[PDB]
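Below: one structure, written as structure tokens.
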Amino acid sequence: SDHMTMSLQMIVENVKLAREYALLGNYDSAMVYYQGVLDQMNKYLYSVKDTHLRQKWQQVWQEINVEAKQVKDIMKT
């Protein structure tokens, strides 16, 4: 538990961790993580005052939601 310079790094950073697990073989661990990042990400975009700022996250956020779904398939045999 550590807080850094006001940013979404602590959030998006989690994705990189979950993505690494999906590769090794632990997809279930990636799901719980992904679901969390997306949830924490939204809270940020909502706490924004600049449309151009949140507007960007809105796009990228979608990509993360998609990849998180694919993992469910690959992990399914």
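Each position is counted from 1, following the chain as shown.
Method reported for this entry: solution NMR.
Positions of Cβ are set from backbone N, Cα and C atoms, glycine also.
Among the mutagenesis experiments that Swiss-Prot reports, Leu23 to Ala (Swiss-Prot position 18) is described with the note: Disrupts KATNA1:KATNB1 interaction with ASPM. Remark: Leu23 (mutagenesis position) has no non-local neighbours by Cβ distance under 8 Å and separation of at least 6 in sequence.
The annotation that Swiss-Prot gives for the mutagenesis experiment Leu24 to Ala (Swiss-Prot position 19) reads: Disrupts KATNA1:KATNB1 interaction with ASPM. Long-range Cβ contacts of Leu24 (mutagenesis position) within its own chain (separation 6+, distance under 8 Å) are none.
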